[PDB]
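J.: One structure, pasted below without further comment.
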Amino acid sequence: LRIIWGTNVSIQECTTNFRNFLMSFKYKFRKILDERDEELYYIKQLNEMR
Amino acid sequence: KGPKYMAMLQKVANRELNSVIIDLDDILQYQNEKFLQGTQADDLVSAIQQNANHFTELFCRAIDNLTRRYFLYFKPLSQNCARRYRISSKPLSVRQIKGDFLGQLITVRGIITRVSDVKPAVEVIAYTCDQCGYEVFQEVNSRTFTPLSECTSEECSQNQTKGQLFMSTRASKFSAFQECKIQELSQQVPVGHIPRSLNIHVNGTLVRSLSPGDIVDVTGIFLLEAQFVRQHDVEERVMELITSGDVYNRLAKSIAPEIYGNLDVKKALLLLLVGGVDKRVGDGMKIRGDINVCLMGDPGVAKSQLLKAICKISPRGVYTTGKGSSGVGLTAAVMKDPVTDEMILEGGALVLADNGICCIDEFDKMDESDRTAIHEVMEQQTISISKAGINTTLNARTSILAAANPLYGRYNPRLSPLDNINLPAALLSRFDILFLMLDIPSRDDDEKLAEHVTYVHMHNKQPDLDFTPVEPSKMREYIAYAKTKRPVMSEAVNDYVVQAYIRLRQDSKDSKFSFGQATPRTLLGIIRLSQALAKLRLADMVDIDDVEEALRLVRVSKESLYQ
């Protein structure tokens, strides 16, 4: 458990959850952020820009 | 709720506020509760008053029993809590400082002319290292400091290596610092002396409680580190002035008795310093409730004496001039501060005299830059600027008294008054009352002026008439008591006002002795003078007697040209 002084951010845990969000995200804000087809919203853009 | 200080600690634990206010009234009540139960008091109010800088760092740890989420501040007890149970909070002048009060809590009363912008001043400097990880914190106290490049950690002392340190602008604690210049009050300064200034250094949440152009009571320690700010026998003295009969004429002939006659000009000066009624429509439009009087005359009669007597009797009266530093003495200019590296604004003569009489001697000797700023506060109540450095809107409610002379010194009967007066139509069209104080040599009337000046030069006493001249405090109290009155016009005076206005407009709308025309601002000034006449009679209503006096006043103000 690595803790920077005055910071509540761990490196490896945030690294793993950022990778878990980046490998799996399919329009969840359209389902639970409000009351208002696609697949791999971040894999396609990252595979397109390279 | 219940224990209010613990509830305030719960509120700061809920993270909704950042300011802590401690009063001495709770301290006095806790001292009374401890003294009535036979316990030892061990006085706090005689110990908080001296050295509050040690107490704000000592009681803060007791509340706590770098990580300061809140800000601690104090406030003193009032005089009502001082007379009860039988000082510490007296209204102090800056001439009443004595030198030895450096470290007492003082409550100073005064106007504020110079204010600065809110700036972040650091309190503790945070340094971070990558070699050890122990972030260090140093505390600054002065205006300047030096960077601690050498490592003073607990791991680099027992080491050969002394690796580089960096600064953090995020972990460092800052404070909203602001400097201000408090000035001495006008009637509290002694005879002949000038109102000197003093510096107040504020920090934290009090940083936006000081807007310039106001009167304030500042309570703080004297190093000035402010803690709390606020802003704003007699009946026998007003009833004995009322009961003598003919209150208006007595108050007219009482002020400035060292001159001869001119009861009408100085009667309108009485209505000028009483002010009138400020009207608000409540829909985003404010009209003036003020009068502005011109004194155009030839030399020989006294002009500076009436002006000096009006500024000496009325509070916040500031004497001005035509040339000199007047261009910067009517607007806010910019200058470099000699105590710190910043630019500050210097205020003119219209900002220290906020609510009162602003007088101008030698009105035709000024320039266009003075006239464009005088006409702007003459029309409405706010100063607007568009130069580089400040772009604010300054509130100002002043009454303009002006003293002027014609083009060739004295008057000219072969010349028209539009050609005799060099001022443009928009300037005197806004001027509701212009007094043509013209001197005419005579055989009988000149002897009374000569007898009066030899009588006042023989001794300081006034002529033996069956009337006593009233002192400044009594009519100052009468003006302050009459200013709270709000008169309402009736319908019977309304039908006289509209008929006189229709007849005056038709008569005004173009020859040799003519000057100007009838405007609606003159009708509003007639309404304001009628309100001032009803305010001087302390009535809630406006009768028919005020309008017939005001029309007689405005017609005899121009009737002296035929002599």
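Per Swiss-Prot, chain B residues shown: 59-123, 196-216, 220-356, 376-384, 396-672, 676-729, in order.
Heads up, the Cβ atoms here are built off N, Cα and C, so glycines get one too.
Feature annotation from Swiss-Prot assigns domain 'MCM' to B:410-617. The ATP 1 binding site annotation in Swiss-Prot covers B:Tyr423, B:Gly463, B:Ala465, B:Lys466, B:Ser467, B:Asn568. Among the mutagenesis experiments that Swiss-Prot reports, B:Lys466 to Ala is described with the note: Loss of MCM2-7 complex helicase activity. Swiss-Prot lists B:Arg593, B:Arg687 with the feature ATP 2 binding site.
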J.: Given a 10 Å Cβ-Cβ cut-off, pick out the one of the recorded positions B:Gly463, B:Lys466 that has the most other Cβ atoms nearby.
T.: B:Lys466
J.: State the three-class DSSP label for B:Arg593 (ATP 2 binding site), counting H, G and I as helix, E and B as strand, and everything else as coil.
T.: helix
J.: Out of B:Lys466, B:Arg593, B:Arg687, the recorded positions in the record, which is closest to B:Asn568 (ATP 1 binding site) when you go by Cα distance?
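T.: With Cα distances computed to B:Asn568 (ATP 1 binding site), the winner among B:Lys466, B:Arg593, B:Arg687 is B:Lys466.
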J.: Which value in Å gives the longest Cα to Cα span across the ATP 1 site residues B:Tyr423, B:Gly463, B:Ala465, B:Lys466, B:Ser467, B:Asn568 as recorded?
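T.: So the maximum pairwise Cα distance among the ATP 1 binders is 20 Å.
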J.: When you tally the Cβ atoms that lie within 10 Å of each candidate's Cβ, which of the binding-site residues (B:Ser467, B:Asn568) has the highest tally?
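T.: Comparing the binding-site residues B:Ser467, B:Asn568, the most crowded Cβ belongs to B:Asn568.
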J.: At the Cα level, what's the spacing in Å between B:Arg687 (ATP 2 binding site) and B:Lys466 (mutagenesis position), rounded?
T.: 27
J.: Please report the number of other Cβ atoms within 10 Å of the Cβ of B:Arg593 (ATP 2 binding site).
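T.: Here the count is 17.
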J.: Just to be sure I understand: of B:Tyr423, B:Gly463, B:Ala465, B:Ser467, which binding-site residues have a C-alpha no more than 10 angstroms from the C-alpha of B:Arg593 (ATP 2 binding site)?
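T.: For B:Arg593 (ATP 2 binding site), the binding-site residues whose Cα atoms are within 10 Å come to none.
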J.: Give me the CA-CA distance between B:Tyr423 (ATP 1 binding site) and B:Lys466 (mutagenesis position), in Å, as a whole number.
T.: 12
J.: Including all protein chains shown, what's the count of other C-beta atoms within 10 A of the C-beta of B:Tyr423 (ATP 1 binding site)?
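T.: Within a 10 Å radius of the Cβ of B:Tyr423 (ATP 1 binding site) lie 16 other Cβ atoms.
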